[PDB]
Amino acid sequence: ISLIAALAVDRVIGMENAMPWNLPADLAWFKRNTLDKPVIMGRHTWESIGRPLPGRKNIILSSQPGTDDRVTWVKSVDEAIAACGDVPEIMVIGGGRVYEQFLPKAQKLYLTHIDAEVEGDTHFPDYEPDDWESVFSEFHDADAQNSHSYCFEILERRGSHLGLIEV
Amino acid sequence: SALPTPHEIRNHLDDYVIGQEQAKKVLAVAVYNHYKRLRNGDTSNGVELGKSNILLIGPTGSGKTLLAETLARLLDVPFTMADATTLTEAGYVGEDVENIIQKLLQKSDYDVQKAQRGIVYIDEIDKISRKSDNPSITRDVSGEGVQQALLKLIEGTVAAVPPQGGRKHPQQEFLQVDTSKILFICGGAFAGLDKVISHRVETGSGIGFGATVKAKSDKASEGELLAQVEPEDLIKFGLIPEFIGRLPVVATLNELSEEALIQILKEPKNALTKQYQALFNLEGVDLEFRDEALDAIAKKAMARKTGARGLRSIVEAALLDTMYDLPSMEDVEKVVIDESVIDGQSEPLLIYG
Amino acid sequence: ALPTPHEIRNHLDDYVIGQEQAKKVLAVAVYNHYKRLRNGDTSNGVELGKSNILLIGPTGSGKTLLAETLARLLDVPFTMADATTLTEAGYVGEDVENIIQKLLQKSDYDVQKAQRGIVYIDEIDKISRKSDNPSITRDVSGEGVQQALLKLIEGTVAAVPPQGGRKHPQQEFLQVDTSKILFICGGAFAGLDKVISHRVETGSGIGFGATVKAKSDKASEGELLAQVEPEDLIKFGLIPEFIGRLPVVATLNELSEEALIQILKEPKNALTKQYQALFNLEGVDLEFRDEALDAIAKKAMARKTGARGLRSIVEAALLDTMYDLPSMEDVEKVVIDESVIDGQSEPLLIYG
Amino acid sequence: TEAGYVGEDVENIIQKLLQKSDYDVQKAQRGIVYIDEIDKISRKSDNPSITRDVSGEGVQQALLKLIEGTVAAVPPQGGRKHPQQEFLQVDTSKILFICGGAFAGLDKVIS
Amino acid sequence: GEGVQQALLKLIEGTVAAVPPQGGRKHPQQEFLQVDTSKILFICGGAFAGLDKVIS
Amino acid sequence: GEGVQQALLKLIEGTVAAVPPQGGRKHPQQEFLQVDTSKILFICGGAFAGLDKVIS
Ligand SMILES: CN(Cc1cnc2nc(N)nc(N)c2n1)c1ccc(C(=O)N[C@@H](CCC(=O)O)C(=O)O)cc1
Ligand SMILES: Nc1ncnc2c1ncn2[C@@H]1O[C@H](COP(=O)(O)OP(=O)(O)OP(=O)(O)O)[C@@H](O)[C@H]1O
Ligand SMILES: Nc1ncnc2c1ncn2[C@@H]1O[C@H](COP(=O)(O)OP(=O)(O)OP(=O)(O)O)[C@@H](O)[C@H]1O
Ligand SMILES: [Mg+2]
Ligand SMILES: [Mg+2]
């Protein structure tokens, strides 16, 4: 499970309210690393996108019941992780309720470190400054059309254990 | 450019360290080499010069770390001190070698030019000499594994240096920094290397009348053995042969002697006697240390086998009782310490006034 | 004004009884630290250093006790640690930097106060390497912890985890200097007495010229521990670099029968007082005769556990009493005598 | 092998049981087990307890509570479950545990 | 063996243990809950097979 | 030794082993993929130095 996200300064990415920037560069990289993947979206994120995403096995983690069939709807975190199963990569893109609930079960974190200064009530949890080590580096410094930065990064965590072998 | 000369800096290093002439000279020439290189960046004129990476090998309390601190005072280029025991391979939860450059940037004020002209002192380099018996199951996050990353960095490779990060993210500029012109000073007390070096130079003893049998007093000190060190010895200790090859100059310190210890107590700018004298005077009492007592302290320190650090044990003990009741008693002007006090058979006299 | 060592010793005698040397070492150390803080401008060429103490005492002597008492009177941030939990860098186990993290929490984010603090790393004797011989395997919990602490004692700038102490919204690692923080170690070092004997006692062998004592004239553990030198600690499994960072070495003495009697009534929170509170909150008075305390002291010496041994003796003597007395009625006070400690007699309960 | 070593742990046994029980603790808590070669973890006449027999006595000392009942610490994950810190809890007070061995030499002891 | 004994010496007497904040109500992201253990009754138990001979 | 020959005794006669599912660019299966070892031809060879004498 990789919690692809941006974590805009003040965690202003925006799910309840339609994405402020709505730039092609952020949607292109997204589509590129999401095609056919079981992206576990949510009700707030479905509100801002709506549009059925070609190929992507959309899973709307909603607190309310499921209505649409084209895009699957799940109610519990157990049902949300059951639909996707054990596939090599799950791009959880749902609401804050979804983001934080799946954080304990995240291995990688495809971040975007956007700079857009907005406000609201939708925020992401904190990220371990040391456990999550950035392995990939790609600079996407703010362009004319791209108002704020969209620097794509990849993170992961690792730890060592001793074995204390004898004879 | 190159305004300071080796002799000039040597007079500044002698104000804090007493002895280790070879170490001082090695550090002096290499420091001047970097300055000469600075004239045209990396001595680009025709033939390109190699690096001057130093390998400081000295016993505990010899002055290894002390040299780095005193040198920074007179230096102008950015200097950052790092400990090899806190570095872990990339990916793990521990620190990464990349952060070493980040520390340097703070001293450099984020100036790429000044940054690549700094000096990196890596203390405790003898602690990552992998000792594992080829398990191969897990990795040595504090052993060989780190060397593989540090080795590629010293030979000259582009480094990932995320900007400072005042805002939430530094935009991962990861400005490449060349380490071919940077000077590295790896130090640490290789406790046990003396035994390794002994075997290579071991004359060999027997049991009969014609053997070479020597008593413990007649043996050789680690300082003398260290002087005969060779690169092969470092490999047995658990270091990659390529790593030691990158460091051509190896500086072997000499175990401090009684005379050296007596000087350290009074001559240095911030000697122990001056340290206690300062706080004793901060309270309003004058302290006098007779030369006779000074030699006594050194004799005891030579038995602790902790170098100059042993001195503080002897002094704190001698003055423990004195320092406990002194703040309460009044009508006291000066105190004189005699050799007998160090032995423990007498109590420091007080000049009541 | 600053407090004098004598004042500190009084605070340390309210809780501890029978350790004069350790009270002085810690008192002068605190005195030095207090003046070393006021004189922060360092208006002199000298660079005042610091001396680290290493309390070595037998089990049940008051090593951890003194550390706790210090926090009561001092004002600067104080912290406690456990070396058994510390592990080398890069493993799931705790890191040495966590210590500063816990110190920051007690410092209220006042970096200046945290830069001048006192730490008490307990169980420092369990991290000792197997032996002076080289280690075949990476002793994550052994040398790794020692070698990792070396820089903290001599001075370095540890990187403390951010978003901690009294600041939740922070991303930039806070820097703190460990050049003005007095780290007071402490351990029990069980088994050192044998190492010390191999140096302080020589000639032991079979023959007419050898030496034999029979354990009757042999020195006690306390005596042997007062002659400890760094050469001995190396055998115990302490790297020479670690001992050098701990110049001061304070040695405790095994409590005596006389001292144990004083510990039962003189201390502020003496064992006896703790039990009396229980009997008193339920509605009964409790007192112990002077002869009773003497018997307890002799039995505790046999257990070889220091003051901890006392609790076993007391609990056993009144075990049955504390089980049936809560149901008894018309009872106002209890009195335990020396006979009850040996079992020949039973406690005489004063009805009323 | 005993806990904290490079070998296997006694909790792995309960991990294999979940693969066959579709990771359903309830069903896994009412299953049968068969530990083969239970005769190779027997002390080699080391009654004095000279060293730690992590392959012998050490393994026996870890099962004393599994056969009786205890809140075992299942390995982090060996199924669909993505996280590791979860450390699924399971009770073994209603889980039969069969143990078979050959005990080569016991025939002499009996005689 | 001895390693587990050396770790409980401070627990049975009192320390500040750090528990991974996962599950339940564990709001702290990395501010590991400090649980004083100076008031927790510990009741160990063992069979001590062979101790009888030592006493004899 | 004898212990090494005891473990292989089972593998050659069927074992549901647990192999880390990695090395094939993040294998979709992440459940310690099993492999039946009751259909793999185990051609165990070796040069028994001395058997010739034993047989004679
Ligand atoms: C609200 N939002 C979430 C969103 C936006 N940018 C991201 N950018 C990155 N890097 N990662 C994400 N998690 C991410 N998520 C959106 C908004 C629009 C589309 C969208 O219309 N996608 C197009 C892709 C762009 C296009 O080709 O039109 C598609 O066809 O699926 C999806 C996600
Ligand atoms: N020649 C000297 N003159 C004055 N002081 C000294 C000298 N050598 C050591 N010291 C004292 O010792 C301390 C520095 O210790 P030192 O740098 O020798 O440790 P180290 O040998 O680097 O440690 P390690 O062996 O772990 O690497 C300083 O406080 C300094 O006062
Ligand atoms: N001198 C003393 N006066 C009063 N009580 C004491 C004394 N020494 C020990 N105690 C009692 O023993 C307990 C403290 O044990 P102590 O601190 O001696 O263990 P320790 O040896 O420090 O443990 P560790 O080996 O982990 O350091 C307290 O409950 C205290 O009541
Ligand atoms: Mg040093
Ligand atoms: Mg204690």
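The residues of chain C that appear here are 63-414 by Swiss-Prot count, in order.
If you check the header, you will see the structure was determined by electron microscopy, 3.7 Å.
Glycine too: its Cβ is placed from the backbone N, Cα and C atoms.
According to DSSP, C:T121 (ATP binding site) is assigned to coil rather than to any helix or strand. Feature annotation from Swiss-Prot assigns ATP binding site to C:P120, C:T121, C:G122, C:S123, C:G124, C:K125, C:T126, C:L127.
Cβ neighbours within 10 Å of C:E185 (mutagenesis position), excluding its own Cβ and spanning all shown chains: 22. In Swiss-Prot, a published mutagenesis experiment is listed as C:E185 to Q, annotated No ATP hydrolysis.
Swiss-Prot lists C:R370 to K among its mutagenesis entries, and the accompanying note reads: No ATP hydrolysis. Around C:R370 (mutagenesis position), taking its Cβ as the centre, 15 other Cβ atoms fall within 10 Å, counting all chains. Annotation note: C:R370 (mutagenesis position) sits in a helical segment as assigned by DSSP.
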Just to be sure I understand the packing, how many Cβ atoms besides its own are within 10 Å of the Cβ of C:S123 (ATP binding site)?
24
Cβ-Cβ distance under 8 Å to C:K125 (ATP binding site), same chain, at least six residues away
C:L117, C:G119, C:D184, C:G248, C:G249, C:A250, C:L314
Among the binding-site residues C:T121, C:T126, which residue has the fewest other Cβ atoms within 10 Å of its own Cβ?
C:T121
Using a 10 angstroms cut-off on Cβ to Cβ distances, just flag whichever of C:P120, C:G122, C:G124 is the loneliest among these binding-site residues.
C:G122
Excluding C:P120, C:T121, C:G122, C:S123, C:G124, C:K125, C:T126, C:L127, which residues of the same chain place their Cβ within 8 Å of the centroid of the Cβ atoms of the recorded ATP site?
C:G119, C:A250, C:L314, C:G368, C:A369
How many whole Å apart are the CA atoms of C:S123 (ATP binding site) and C:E185 (mutagenesis position)?
14
Conformational class of C:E185 (mutagenesis position) under the three-state DSSP mapping
coil
Cβ proximity for C:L127 (ATP binding site), under 8 A, sequence spacing 6+, ordered by residue number, returns C:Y77, C:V78
Could you give the Cα-Cα distance between C:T126 (ATP binding site) and C:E185 (mutagenesis position), in whole Å?
9
Listed recorded positions are C:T121, C:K125, C:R370; which sit with C-beta under 6 angstroms of ligand 5?
C:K125
Sequence-ordered binding-site residues within 10 Å (Cα) of C:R370 (mutagenesis position), taken from C:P120, C:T121, C:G122, are C:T121, C:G122
